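Heads up, the thing below is written out as structure tokens.
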Amino acid sequence: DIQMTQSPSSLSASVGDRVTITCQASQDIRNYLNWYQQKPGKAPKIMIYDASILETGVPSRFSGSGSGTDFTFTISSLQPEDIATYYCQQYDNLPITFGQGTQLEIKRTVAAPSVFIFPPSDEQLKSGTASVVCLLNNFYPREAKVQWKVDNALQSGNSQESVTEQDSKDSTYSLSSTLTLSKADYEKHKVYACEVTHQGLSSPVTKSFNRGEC
Amino acid sequence: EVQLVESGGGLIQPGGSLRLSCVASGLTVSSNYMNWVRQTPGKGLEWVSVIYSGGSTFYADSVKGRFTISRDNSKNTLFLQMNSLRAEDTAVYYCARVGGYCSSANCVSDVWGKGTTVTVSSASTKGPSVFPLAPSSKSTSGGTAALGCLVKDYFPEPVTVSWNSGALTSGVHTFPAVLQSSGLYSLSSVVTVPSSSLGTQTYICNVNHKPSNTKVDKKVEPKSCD
Amino acid sequence: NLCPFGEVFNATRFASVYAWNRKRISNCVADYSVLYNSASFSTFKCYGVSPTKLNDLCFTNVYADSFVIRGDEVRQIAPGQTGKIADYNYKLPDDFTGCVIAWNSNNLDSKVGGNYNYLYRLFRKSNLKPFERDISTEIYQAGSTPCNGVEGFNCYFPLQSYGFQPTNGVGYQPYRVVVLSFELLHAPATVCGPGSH
Ligand SMILES: *[C@@H]1O[C@H](CO[C@@H]2O[C@@H](C)[C@@H](O)[C@@H](O)[C@@H]2O)[C@@H](O[C@@H]2O[C@H](CO)[C@@H](O)[C@H](O)[C@H]2NC(C)=O)[C@H](O)[C@H]1NC(C)=O
């Protein structure tokens, strides 16, 4: 088989910057190589035919070059309408092989996250489970530390984080950290808080609440 | 244009079978190299099977002996039968005509379908529980309030969420589902609204889980002191 | 008079696989030792016939088919094989009784910048019957819209060009293939070997 190696697996670049993605085949594939762009949630769309041919409708800023065992996919001026996962695929040799992928992230000004907290609802407490939801909204960069303080005690294992895709307009992210406990475990404590450490914050921000009411 | 509408994805126990169908529009499946390609979220794109116009079929090593590609020219549909399904076969499957073989003037049009999610697990289908992430002082900041709905303990995927039956659209962030330690998926759908709109405007989230026939319309009201 | 085996083997120019050449060996004596003694063959596989016993035999007719394909496609020139070449260019019968001889020809059929004279068939409705030759250049209709000889969307030229270059990988380098088919009909055998009474 033909092993395809795509580099890098993820890259971050500002708007208008030049983006270059390399792809290497384990053996000669001549020019039989396609480049695909897969938007978040959508299906892979054909972007570059046979290393160099540009699909109709694709802007002129996109370009492709290379032959044999080494290829390159280039975006001259990056625009936020291009954030996706890009793959290099070889055909004419079965099995058809793809690359590992390349995530595209738009750099922007550092944005502090808007931190909210949601205590477990009474409807959920009546079922025997308590889920506290810490929410960080509209921030950049994506990296952000979220710790759970329960009576000044770091809680690990219960938390579970989920980040949405980068917005195609603000180029920002949103994160949700859900901490799940049982009804007895939730009644064992009084103060629940999520402490957020981020680059846009001069110091960690803590959103807390007391069980029952403050 | 060329349309490739696919169907047949769903939950199936290990060892069971499943037939994926892919109907074409603007393309003759009996006159093209039709490919099935599955994409696991963790691994990426993976070629599965191909069928030639003349009738020749080829399958990948992870797939040989278990899957079978075929077609019906009268219905103009491409089929992929899957037997002895393992847990590793869990992926989103596409039907496509891999483009390329370009001359100086013309190329073969590369057209992919929409995709169907095939999940292979032993866990039984469970419906979601919808709880209100209520707005409050802790959720209000800068004149903007944050509310939402917590969809918890559902299997399998996916789950569709709307707000006010499609009316409220701006500022809606529906997080991707995460597989909890209990083997059940869970997600949240939050929305940011003006702080003054907490009294007049009514916010309702609509959660739909077709694998379990679960339709929930939960009204998220602000916190109250009873 | 000897059979013109060197006429098809050491020929300066070969045909494309879709328009494979055929030489009808008839009314001559053969020297199959000249074919075996040549150790420059990278692929030499005989199905049915015994190579040594082949010398002391007679046949009604012999057929020498010659063409050029890729390296990774030489495996398709075999009885009971499937692929682009075996189905849309050159098909061998499942009851094949002969020999397939393939040798690398990168130092003869390759050109820097690309030798685009060798072609193969990419699109075809039905598979090729054994020993069938389709040299049609009709625009292949890949959809439901008629083409009317014009090439465009869902209307593809059925012949793809090999990009034969001396710097290609081994799998994409040109390989010359000669297929010998020994036909023994109910007729006077006129192609005998060296050791025939
Ligand atoms: C194909 O290759 C060579 C051709 O031999 C030729 O001999 C002369 C006629 C000369 O004019 C050149 O064309 C060739 O050298 C055959 O192999 C042996 O080649 C050596 C030299 O390369 C030659 O001395 C031997 O006589 C050749 N052996 C023979 C003729 O039996 C080879 O056999 C040819 N293939 C066929 C099927 O005839």
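Numbering starts at 1 and runs along the chain as displayed.
Determination method: X-ray crystallography, 3.1 Å.
Using the three backbone atoms N, Cα and C, a Cβ is placed for every residue, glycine included.
Here is what Swiss-Prot says about this protein:
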DOMAIN    C:1-194  domain 'BetaCoV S1-CTD'
VARIANT   C:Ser38 to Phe (Swiss-Prot position 371)  In strain: Omicron/BA.2, Omicron/BA.2.12.1, Omicron/BA.2.75, Omicron/BA.4, Omicron/BA.5, Omicron/BQ.1.1, Omicron/XBB.1.5, Omicron/EG.5.1
VARIANT   C:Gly113 to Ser (Swiss-Prot position 446)  In strain: Omicron/BA.1, Omicron/BA.2.75, Omicron/XBB.1.5, Omicron/EG.5.1
MUTAGEN   C:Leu119 to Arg (Swiss-Prot position 452)  Increased resistance to neutralizing antibodies. Decreases HLA binding to NF9 epitope. Increased binding affinity to human ACE2
VARIANT   C:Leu119 to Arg (Swiss-Prot position 452)  In strain: Delta/B.1.617.2, Epsilon/B.1.427/B.1.429, Kappa/B.1.617.1, Lambda/C.37, 19B/501Y, Omicron/BA.4, Omicron/BA.5, Omicron/BQ.1.1; Contributes to cellular immunity evasion and increases infectivity
VARIANT   C:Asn127 to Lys (Swiss-Prot position 460)  In strain: Omicron/BA.2.75, Omicron/BQ.1.1, Omicron/XBB.1.5, Omicron/EG.5.1
VARIANT   C:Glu151 to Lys (Swiss-Prot position 484)  In strain: Beta/B.1.351, Eta/B.1.525, Theta/P.3, Iota/B.1.526, B.1.1.318, Gamma/P.1, Zeta/P.2 and Mu/B.1.621; May enhance affinity to human ACE2 receptor
VARIANT   C:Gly163 to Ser (Swiss-Prot position 496)  In strain: Omicron/BA.1
Secondary structure at C:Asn127 (variant position) (DSSP, helix/strand/coil)? coil
For C:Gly113 (variant position), the closest of the variant positions by C-alpha position, picking from C:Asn127, C:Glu151, C:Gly163, is C:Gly163
Out of C:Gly113, C:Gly163, which of these variant positions shows the lowest number of other CB atoms within 10 Å of its CB? C:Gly113
A Cβ under 8 Å from chain B is found, among the recorded positions C:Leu119, C:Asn127, C:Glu151, for C:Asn127, C:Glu151
Compared by Cα position, which of the recorded positions C:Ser38, C:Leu119, C:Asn127, C:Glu151 is the closest one to C:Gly163 (variant position)? C:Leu119
Rounded to a whole number, how many Å is the Cα of C:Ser38 (variant position) away from the Cα of C:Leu119 (mutagenesis position)? 28
Could you tell me which of the recorded positions C:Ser38, C:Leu119, C:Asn127, C:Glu151, C:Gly163 sit with their CB under 8 A from some CB of chain A, listed in sequence order (or 'none')? C:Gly163
Which one, from the variant positions C:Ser38, C:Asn127, has the smallest tally of other C-beta atoms lying within 10 Å of its C-beta? C:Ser38
Tell me, how many other CB atoms lie within 10 A of the CB of C:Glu151 (variant position), whichever protein chain they belong to? 13
Tell me whether C:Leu119 (mutagenesis position) sits in a helix, a strand or coil according to DSSP. strand
In whole Å, note down how far the CA of C:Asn127 (variant position) lies from the CA of C:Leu119 (mutagenesis position). 18
Give me the CA-CA distance between C:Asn127 (variant position) and C:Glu151 (variant position), in Å, as a whole number. 23
